[PDB]
There are 2 protein chains.
Amino acid sequence: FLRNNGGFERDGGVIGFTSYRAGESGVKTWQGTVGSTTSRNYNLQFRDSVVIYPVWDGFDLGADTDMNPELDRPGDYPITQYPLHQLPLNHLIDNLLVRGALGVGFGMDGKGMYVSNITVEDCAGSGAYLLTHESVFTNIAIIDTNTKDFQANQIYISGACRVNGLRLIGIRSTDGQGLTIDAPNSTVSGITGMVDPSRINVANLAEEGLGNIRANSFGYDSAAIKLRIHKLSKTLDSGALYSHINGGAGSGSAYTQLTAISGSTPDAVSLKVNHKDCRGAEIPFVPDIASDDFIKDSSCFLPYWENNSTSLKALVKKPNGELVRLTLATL
Amino acid sequence: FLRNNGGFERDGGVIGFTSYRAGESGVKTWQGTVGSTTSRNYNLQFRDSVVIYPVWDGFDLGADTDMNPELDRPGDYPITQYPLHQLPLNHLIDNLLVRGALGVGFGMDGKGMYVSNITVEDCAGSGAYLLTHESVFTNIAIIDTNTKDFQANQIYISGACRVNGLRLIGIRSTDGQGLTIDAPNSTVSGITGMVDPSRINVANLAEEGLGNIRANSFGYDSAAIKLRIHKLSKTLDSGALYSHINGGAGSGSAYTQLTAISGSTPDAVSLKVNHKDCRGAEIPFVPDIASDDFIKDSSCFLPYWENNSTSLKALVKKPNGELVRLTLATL
């Protein structure tokens, strides 16, 4: 479509399509200002369209090129009103499919756009790239893409875009690993799959709506709900609840660890209960004399070891907030 | 559809359709008995249908709404046989898209209904008001609905329904009561989005399908997994597991603390592990003399403070089940 406005109705579009081996794109709404007039499209309905094996983009639902158009866009909202790669088109997008693409499978720009049910798979190059800023998306699936490893993304967002539901990873993807998702400025939720936390780079990731947590071990002999901060490192946990079986499996006895990472070695400091079926608490202590900056908690005591006296002592921070050293254990 | 029964064949329906500005509902099965004879519809197939900008619902798939609250319902089963908002309509419901609704975008009633793949986005009013009872709603995306706050929530369920998967939180979210989902009689599992627990009012919220999982934090200097009971208080935790970085980020050492609520003030009493790189556990104690109702666990000991002695003393409940007060540490 070249310079089509479906107006109020949203009349015009394509429902049902297949394209094989386009030299450009199978389904396109053209971008930039062509000549002194606009080629940009508005208000079109796109459902059940398919473009397989494109040389470049499979789908282009954009309206703005990488280079800026002439100022105060003709026939459209100005460049001042909406910066580059922002301008509402109000296209409706559902049920797209791409297989095998040398180029990208999917790409668009705009602001105020609403997108659902995008599927791209199998791809030699990228599954997805976006130019979008401040757009909404749902239910994106990028599987297997970059088989022959020709870009290092599989999905990219440049925006502040808010997205829910992302499922990833074929048999073998990413580039040899180098971010499935690079979108450091976008808030994305619903990221799940066999994707690694070192394949994820986003601005914020959380999913706090989930109920009571239950973890099931399959392919593992340990059960954990790990906590990881990615400013700490994306390969180092910041804490975890570990449960490891004492003795062989089926014993019915296991120890639960409340752990904190130290020195970049996980389970360096562990508070264990029922450790090797003791039925007691194995509590760590400082291997050297306790410092005054190792305790900040009123009405708590930090046990420490004194090698010199061969006795376990406690640095007690009272509810008075003052420090006093007591002898905790001596034979 | 006025008085259409597709029978066991499931004939009739709407497939491959786009509707714009209906003064009632774009695709509508008429509610209850209208006219001398029934207008209620059974066994119709709705797939790949789009309703853009309906005044009310885009898909009104009910048939038992506001008509005949009395003992007999004409051309239909009595209200004694099936309560109001319950009928075995058995419509085939998959792949439906609603956008632009001024009011509620989706509504239906019935029992034994199985609903899948419903995406309602960019609506001025609510995404769904579900008058269904004993119906299953699978793969539901309610994103950026109730953005003018006519209603009080993005999605409402009056009855008890089973919702497997949900996606909440768009680029804007509700503030008409600030409840993202108010559906206090429905049991919802798998809520996706960064929606706060206090903004979720549901009958039962639990997960039992998740495996061994890792929590990922981005844009946060802490990873928090919080344990919250909303009978206790909606906005206050009953316990939480925090992991905060020791010193600056990238250290590779982070202290994990286990917190509990006391006095209605969260993180009042905590047990810290690896507190400021000490590799020892902080053991809290009672700021006053321990009570004999505080500890009731055989083979456990509760430390307590006595100010005049300036010495730790621990009330020990022996494995004999008898209490003895021994001095834990001496000055």
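The residue numbers of chain B are those assigned by Swiss-Prot, with the residues present covering 337-667 sequentially.
The deposited model was determined using electron microscopy, 10.5 Å.
In case you wondered, yes, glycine gets a Cβ from its N, Cα and C as well.
Copied over from Swiss-Prot, here are the features:
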- B:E360 to Q: Complete loss of hydrolysis of O-antigen oligosaccharides (MUTAGEN)
- B:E360: active site (ACT_SITE)
- B:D393 to N: Complete loss of hydrolysis of O-antigen oligosaccharides (MUTAGEN)
- B:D393: active site (ACT_SITE)
- B:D396 to N: Complete loss of hydrolysis of O-antigen oligosaccharides (MUTAGEN)
- B:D396: active site (ACT_SITE)
Whole-Å Cα distance, B:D393 (mutagenesis position) to B:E360 (mutagenesis position), is 8
DSSP three-state assignment for B:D396 (mutagenesis position): strand
B:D396 (mutagenesis position) and B:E360 (mutagenesis position), distance between Cα atoms, whole Å: 9
Around the Cβ of B:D393 (mutagenesis position), the count of other Cβ atoms that are within 10 Å: 27
Site of maximum Cβ density within 10 Å, from mutagenesis positions B:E360, B:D396: B:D396
